[PDB]
Amino acid sequence: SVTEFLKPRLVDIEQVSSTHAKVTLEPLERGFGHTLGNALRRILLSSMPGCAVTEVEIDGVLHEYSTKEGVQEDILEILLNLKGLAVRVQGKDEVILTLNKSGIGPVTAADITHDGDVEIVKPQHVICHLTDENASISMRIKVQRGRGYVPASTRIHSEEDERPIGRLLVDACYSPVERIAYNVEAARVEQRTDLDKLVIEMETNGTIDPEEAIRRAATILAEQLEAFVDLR
Amino acid sequence: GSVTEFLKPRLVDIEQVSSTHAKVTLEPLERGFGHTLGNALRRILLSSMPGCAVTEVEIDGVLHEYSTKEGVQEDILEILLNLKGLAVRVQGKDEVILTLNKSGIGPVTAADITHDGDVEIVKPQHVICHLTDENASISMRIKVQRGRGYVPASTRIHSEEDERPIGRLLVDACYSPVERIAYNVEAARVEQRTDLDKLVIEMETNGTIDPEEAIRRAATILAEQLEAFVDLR
Amino acid sequence: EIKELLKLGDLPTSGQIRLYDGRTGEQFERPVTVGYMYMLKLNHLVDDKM
Amino acid sequence: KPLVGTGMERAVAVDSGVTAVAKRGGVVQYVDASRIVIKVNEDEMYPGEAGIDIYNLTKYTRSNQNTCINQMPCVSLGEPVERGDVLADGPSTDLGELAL
Amino acid sequence: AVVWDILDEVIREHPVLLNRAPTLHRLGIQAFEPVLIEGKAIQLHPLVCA
Amino acid sequence: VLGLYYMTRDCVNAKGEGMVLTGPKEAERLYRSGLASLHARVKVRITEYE
């Protein structure tokens, strides 16, 4: 029948780590590998719902380059560390957390004020180093649930220019994928040598295993399509 | 809010300018969804669409395509090329036989083809040959079948039909009825909601396939392929 | 004269156009020269040499 | 045809032997896949001649490098034809212009 | 087709030599581990082609 | 060589200039998502080894 199509087998998964994994499909019809890989990459990058940290406020800070003694690293370094914070919230979509510490050495996420609605996946992550005793760090950070990716110049508006002295803005990398790539190759069956074989390499922060993310993306795309498929 | 939710697209409008040229509109779509959907749809529409094509020709008094007949203006190869261009819709059968008889001087056109009530010739104006003598006559049989993609005559004979007759000829079958696809995306206006997009698709095809059936079939195939992803361990 | 002919044809005057990559659906950042050319087959077919 | 030609195509196509050229003006009476019959006009015909000329096309033959050689008519019934017109195209010729 | 399966089995580690006349310097002959493609053209890796 | 040259050439003003990327993976993301052009100059955190 003309409707026939060679459905793939889940031929293998290879997990280099909890975060890093490869998934391969074989075989597929000519040109289907590219479209499926491209669509999945698009959905993963731009439409995956995620929870991310967007604002930080510190009493002695007015701007991203505000000098602060005692802390080993610069303000931008701690901003990057906050951007890298692996966090997931199951309760509210908008949460405020505070960190206050006085100690020589690393300031790990383990010292954040914990709450039952929120899980820090990687408490071992280091926000900065505090060089000396009798020196203190005190901050409040805000976490939000969103879709896709938003940089600083996008979120800034004159509609939100009414900001106090102590407000800083972080890029909300909601989508938990850190890297998606796919490559397409040739495969043979039934003496046919015009086929697509597909490989996907994926890295994501510790929020979810990549398999769960791929399943979520597939479900999202299918739910998008569902209004058209009149077939069973 | 409702960041985890979505709107869903529908075929909000469909327009037909000609039997060959059609325009279809999907609305609403969220950000970025428009481009991925349009690209996937274009890919699937170009590749997959089932089609009806001309495969075998049998002409009395002709033994091979390089010969020539008495009354025909063009060579046999030319009329095979003309038949390859024919576009026809068949409903009830997976393959069908067509019959043509004509005599007398003049062009022969698809209108002169004798057809069953389940066969539609889309464009009878498509010429096939010219007869240039009153006593010249043409009488031919055509075989029409349904398949995906494009298959060359070489692999067709490689199918190894037992006891190939002499007086039957093989042509390449370009089944695919879709000729060109374009998609465009623009800002939507639904309920004054922000971050909504309207998608439009324009297509030129043989007059055979219904555009709405085409898009539904493409989406069906895409969803079916994705189902294998949904299952993954 | 080439430019004038193009202008009467409603094509871009520079002869370069924007182009989309079919395999991904994205857009090349650079304009590309697309046109019509006359091509020949050179009677050195592969099946005569393999 | 080639879009960007050089005008030379007409002279080369006519001068080569492959194309059949109208050696005598008239009106084309009959055409099929292989034969051309042309009625010579009254003034051009010589006294005592039949006033009709016929051409036979090299339908298919082995070229000296195994390529095809074919002649295809490119006129229709009743079209006037002129001295030096091209009645039948040859290989890589269309309407009497070189078509490599 | 069982012959094709056997053929895929045999060459799996079987290097072959590729040579381009004239063999100006010893790089002109090199060894490769084959991969089977339909068609009739030998496919090289561009880097060694340089 | 042309591709690498294009990939490494910078320009004075481009989409998303001056932002800070916590890692090269995020640079790849921002390029592929189309929010920054390759040529844009930016500060990035990078690890190297010796």
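Numbering of chain B is taken from Swiss-Prot, so the residues present carry the numbers 3-235, in order.
Heads up, the Cβ atoms here are built off N, Cα and C, so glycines get one too.
Features as listed in Swiss-Prot:
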- B:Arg45 to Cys: In rpoA112; temperature-sensitive, blocks RNA polymerase assembly (MUTAGEN)
- B:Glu165 to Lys: 5-fold decrease in CRP-class II promoter-dependent transcription (MUTAGEN)
- B:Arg191 to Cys: In rpoA101; temperature-sensitive (MUTAGEN)
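On the structure: features taken from Swiss-Prot.
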residue	record	Cβ within 10 Å
B:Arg45	mutagenesis position	23
B:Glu165	mutagenesis position	4
B:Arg191	mutagenesis position	11
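In the three-state DSSP scheme, B:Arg45 (mutagenesis position) falls into the helix class. Reported as a whole number, the C-alpha separation between B:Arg45 (mutagenesis position) and B:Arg191 (mutagenesis position) equals 28 Å.
Under the DSSP three-state reduction, B:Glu165 (mutagenesis position) is assigned to coil, being neither helix nor strand. B:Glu165 (mutagenesis position) sits 64 Å from B:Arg191 (mutagenesis position), taking the Cα positions as reference. Annotation note: B:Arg191 (mutagenesis position) sits in a coil segment as assigned by DSSP. Under 8 angstroms separates the C-beta of B:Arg45 from a C-beta of chain A, among the mutagenesis positions B:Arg45, B:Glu165, B:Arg191.
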